[PDB]
Structures are given as structure tokens and as C-alpha cells.
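Okay, structure first, notes after.
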Amino acid sequence: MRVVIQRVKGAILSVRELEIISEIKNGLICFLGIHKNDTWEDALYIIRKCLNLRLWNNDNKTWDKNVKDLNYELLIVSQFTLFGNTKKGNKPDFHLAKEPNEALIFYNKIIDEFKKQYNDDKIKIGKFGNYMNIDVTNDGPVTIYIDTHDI
Amino acid sequence: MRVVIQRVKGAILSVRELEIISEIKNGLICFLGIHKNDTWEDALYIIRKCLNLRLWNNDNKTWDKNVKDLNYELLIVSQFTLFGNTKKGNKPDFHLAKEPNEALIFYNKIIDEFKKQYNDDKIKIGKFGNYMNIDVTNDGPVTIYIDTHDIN
């Protein structure tokens, strides 16, 4: 699995004449893309990490607190495009990304495990594989990147 | 070098209460992490992809037009946390990113190539080294990741 983590002050997910469905205040927006061979082990990591990366400060310390510590929230958002190879031409192709059907069920297992670890009022999501418009407010910005296969 | 790229319908970057200092409207937002041992050859691989990746849909075709083909801007930002390291413990390890001054000047060096390769007026930066505050109208969304050390 791949994730782009971005520290934020809010975010307003919206879908098409354009309407809002999700909004976090402080916390993380996670651009998470499943790979055609991710196992629950993979996700299990991405969750652990998203939920525990101490990415905030807590006066006189840096990178000291994490999403949960400060009761913040996560907005998890499926991103097939993270596997989009760009090495080939100047056009990408997202064949690496898991088949976009079972993937959905993986995703829901994710969001589901996410809530079983944090509380479940803190986990927000978009509309799987639907054009979305997201007003993120980047705080920093902090932008962390994990690739579970790297490990 | 590593770069998160995001298709945007706009971006508003500010610094220090806050002061807007940059703003695009349709284009890309690139989060560039400069690596300790980045050769200029690496910097050219980003700019070519940023400038030439066909991330825009048009006329019954997907993934077709690159940022230039549309005359769109590109808001560029030094992002060093991209070299954060979270394999060991939960407190990232930034010990692999080029260092600030030799990163700054590298940054500028990369901003310019952009400029030479497209147009001055289409390219904004932030404020290297300063806490910033960027509002980003993600469009899709569409995030692409590139790592120069991963290639030939």
C-alpha cells in the first residue's frame, strides 16, 4: 500500500452543482492507494502509521504528538494514481494499482480497522473512485510518505 | 529527489497573522524533497514530468494534456519531510534530505530550470524554510509520486 500523509487544519471533500460530504478540522488527510498485491499485513501497517506518526508539536518538542494524542481526525481517500508509473512515457498507466473492485472491499476493511483502533467518529472518507474536489488546508506543510513494499 | 504532485484548480500559500504571498489557479502543486546526494540529473527528471505529464482530461480522452498544453501554472514548494523516515519508531528521521542552504540553492536552481523550460509567469514558489499555510483545491484528487533514485 502507498500513502501520502499531509498535516492539515481542515478539509472539505465535495462531489458534483457541487456538494460537500466530508469535512475534518485538524488532523490528517491520507492519500492511500492499494497495490494489486497488498495483504491485510500491508494495510495493517499504513493504519498503525497514520494513527501513530507523531507529526504535531507539543510545546518544547517537535514531532512529538500524533493524530490521536490531540484528538484530531483522519480523512482517508482512495488514490489509484499513486501507482501510476510515470517512467514509461509522459503519460501514466495505473495497472499496478489493485483491481478497482475488490480493492473497494479492501478499502472498507481499512476504514473499518481504522475505526476499531481510534474511535469511529474521527474517521472520514470520500466517495470511492468518484471525481472529488477537496479543499485541503495544509499546516506546514508536513508531507510524509510510506510504501509498505519498501519494507 | 522525491515529489508528490497534485492536480489543482487552485492554491493559496501564506506565511507569517498570515500573509498571502503566492497563488495559482488551475495547474500543479509539487512538493519537492531534495536528497542529500541529488545530482542535477535528478532535478531534470522532475521538471520534465511536472511539465509534461498528461494529467488533464479532454474531448472524450483521458490522460491527454500536460500542464503546458493548457497554459496552467505550477506552484512549487520545497518539501523535506518527504525524506522523513518512519521505519524506526514513530518520530520521523530526516537525516537523508539535502541540508537547508545547499538545498535552498538547489531549490532555486530547480525553480529556474522550470522557468527556462516553460515560462517565468507560470511558476510560483513559496518561502523556502518558513512555516507556510497552503489552501489547496485538489482536483480529483490526483496525486502522483516520483522518486528519482528509483530510476536508471
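Following Swiss-Prot, chain B shows residues 1-16, 26-161, kept in their order.
We read in the header that X-ray crystallography, 3.0 Å was used to get this structure.
Using the three backbone atoms N, Cα and C, a Cβ is placed for every residue, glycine included.
Swiss-Prot lists B:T90 with the feature active site, nucleophile. Sequence annotations record features per position, and here Swiss-Prot assigns tRNA binding site to B:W72, B:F89. Quoted from Swiss-Prot, the note on the mutagenesis of B:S87 to A is: Partial loss of deacylation of D-tyrosyl-tRNA(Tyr). Where Swiss-Prot documents B:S87 to P as a mutagenesis experiment, the accompanying text is: Wild-type deacylation of D-tyrosyl-tRNA(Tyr). One mutagenesis experiment named in Swiss-Prot is B:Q88 to A, E or N, and its note says Wild-type deacylation of D-tyrosyl-tRNA(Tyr). Experimental mutagenesis is annotated in Swiss-Prot for B:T90 to A or S, with the remark: Wild-type deacylation of D-tyrosyl-tRNA(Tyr). Among the mutagenesis entries in Swiss-Prot is B:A112 to F, noted as: Loss of deacylation of D-tyrosyl-tRNA(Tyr), loss of deacylation of glycyl-tRNA(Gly), not toxic upon overexpression. B:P150 to A appears in Swiss-Prot as a mutagenesis experiment; the accompanying note says: Loss of deacylation of D-tyrosyl-tRNA(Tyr).
Everything Swiss-Prot records as a feature, shown here on the structure.
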{"residue": "B:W72", "record": "tRNA binding site", "contacts (Cβ under 8 Å, 6+ apart)": "B:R63, B:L64, B:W65, B:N66"}
{"residue": "B:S87", "record": "mutagenesis position", "contacts (Cβ under 8 Å, 6+ apart)": "B:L41, B:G42, B:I43, B:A112, B:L113, B:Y116, B:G135, B:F137, B:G138"}
{"residue": "B:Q88", "record": "mutagenesis position", "contacts (Cβ under 8 Å, 6+ apart)": "B:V3, B:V4, B:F40, B:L41, B:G42"}
{"residue": "B:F89", "record": "tRNA binding site", "contacts (Cβ under 8 Å, 6+ apart)": "B:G42, B:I43, B:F103, B:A106, B:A112"}
{"residue": "B:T90", "record": "mutagenesis position", "contacts (Cβ under 8 Å, 6+ apart)": "B:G42, B:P101, B:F103"}
{"residue": "B:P150", "record": "mutagenesis position", "contacts (Cβ under 8 Å, 6+ apart)": "B:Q6, B:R7"}
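Filtering the recorded positions B:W72, B:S87, B:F89 for a Cβ under 8 angstroms from any Cβ of chain A leaves B:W72, in order along the sequence.
Using a 10 Å Cβ-Cβ cutoff, B:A112 (mutagenesis position) registers 21 neighbours. Between B:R16 and B:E26, the deposited coordinates omit 9 residues, leaving a Cα-to-Cα distance of 6 Å across the break.
The secondary structure of B:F89 (tRNA binding site), as reduced to three states from DSSP, is coil rather than helix or strand. DSSP assigns B:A112 (mutagenesis position) to a helix.
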